[PDB]
Amino acid sequence: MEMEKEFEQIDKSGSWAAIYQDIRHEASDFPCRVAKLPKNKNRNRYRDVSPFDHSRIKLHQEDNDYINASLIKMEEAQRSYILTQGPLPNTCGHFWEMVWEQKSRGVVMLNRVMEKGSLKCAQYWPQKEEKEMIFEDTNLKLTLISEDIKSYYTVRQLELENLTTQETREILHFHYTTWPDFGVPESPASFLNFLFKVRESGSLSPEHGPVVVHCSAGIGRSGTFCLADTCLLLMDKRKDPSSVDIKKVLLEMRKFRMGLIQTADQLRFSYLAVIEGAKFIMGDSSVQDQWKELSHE
Ligand SMILES: O=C1CN(c2ccccc2)S(=O)(=O)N1
């Protein structure tokens with residue numbers, strides 16, 4: 001595959017930093033006016049990470065429709081994702097409101113509530129079934145139905161209810177717990193095992209709203225996850241891994257949200273995951289169980 005040759009080429013000349021910095025230089029620049037309004041200062045976790053006005057998700061409420069989230073619509077691949085920051089103590093209600101209004105089925109969390117001794121995300125979901133959460137502001141109820149804890153990730157079945165209409169929906173929460181901030185997965189096997197788990201749940205299917213993906217800022221780890229998934233989907237459509245230009249795809253994604261993929265090594269890891277994942281797309285069913293093994297699930 002073209003990417004495989006390119007990989008060795010860059011790896012040989014050890015120029016990932018140069019390749020990565022080039023993408024940053026070419027990346028799109030669009031207005032983030034709403035995000036910067038004074039009334040929204042307390043709705044942003046990082047002053048330097050904001051959603052573009054053109055692709056930001058709007059909450060369905062007259063008061064304030066702002067939430068730090070972006071709709072990444074990949075027209076070519078035919079899949080959309082909503083990338084957002086880890087919710088703040090005051091935006092947990094906004095977060096579930098977004099999940100409801102956008103009709104999402106799954107939520108992918110790639111960070112931990114606490115990392116490097118600091119709080120990177122609010123405890124926005126219930127940890128015990130007996131203690132449901134109620135969000136007054138958005139009038140939503142959230143209950144833990146069950147959870148399947150594994151070595152490095154946990155899958156929870158949640159029940160989201162619109163207290164206004166009393167409708168109920170099943171939300172699946174996929175939590176990757178071993179992906180360090182500004183870091184990379186333990187191995188592509190571990191990452192791919194997790195991605196396919198999300199895929200097998202139907203959370204990424206077009207019959208549901210876009211899956212919600214987030215880490216702390218919603219650009220680094222979240223970008224890596226989406227880049228890998230989109231690239232695998234593309235070569236799957238054509239059944240031709242050579243037709244995928246990883247850098248072009250990343251640049252296309254960056255038209256919807258700034259700074260996707262935060263380090264040169266996260267870019268390098270992306271190449272590894274996609275090249276590895278190609279094995280499955282090309283008809284090798286056995287590698288999935290191979291990944292499950294190596295992942296030390
Ligand atoms: O790897 C990373 C680095 N991130 C980040 C990006 C900007 C500020 C703070 C943290 S992320 O939470 O988007 N994932």
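Each position is counted from 1, following the chain as shown.
The header says X-ray crystallography, 1.8 Å.
Every residue gets a Cβ built from N, Cα and C, even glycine.
Residues or ranges marked as domain 'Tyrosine-protein phosphatase' by Swiss-Prot on the basis of sequence analysis: 3-277.
For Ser50 (mutagenesis position), the Cβ neighbour count at a 10 Å cut-off comes to 21, with all displayed protein chains included. According to DSSP, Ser50 (mutagenesis position) sits in a coil region rather than a helix or strand. What Swiss-Prot says about the mutagenesis result for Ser50 to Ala or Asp is this: No phosphorylation.
If you draw a 10 Å sphere around the CB of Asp181 (mutagenesis position), it holds 17 other CB atoms from the protein chains shown. Under its mutagenesis annotations, Swiss-Prot gives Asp181 to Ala the following note: Substrate-trapping mutant.
The substrate binding site annotation in Swiss-Prot covers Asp181, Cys215, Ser216, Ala217, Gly218, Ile219, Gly220, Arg221, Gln262. Under the three-state DSSP scheme, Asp181 (mutagenesis position) falls in the coil class.
Counting every protein chain shown, the number of other Cβ atoms lying within 10 Å of the Cβ of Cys215 (mutagenesis position) is 28. Quoted from Swiss-Prot, the note on mutagenesis experiment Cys215 to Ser is: Catalytically inactive mutant; abolishes sulfhydration.
Residues or ranges marked as active site, phosphocysteine intermediate by Swiss-Prot: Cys215. According to DSSP, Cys215 (mutagenesis position) is assigned to coil rather than to any helix or strand.
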Length of the line joining the Cα atoms of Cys215 (mutagenesis position) and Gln262 (substrate binding site), in Å: 12
Surrounding CB atoms that lie within 10 Å of the CB of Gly218 (substrate binding site), all protein chains: 28
For substrate: widest Cα to Cα gap among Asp181, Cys215, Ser216, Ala217, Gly218, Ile219, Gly220, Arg221, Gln262 in Å: 12
Cα-proximity to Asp181 (mutagenesis position), 10 Å cut-off, over recorded positions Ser50, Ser216, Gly218, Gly220: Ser216, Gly220
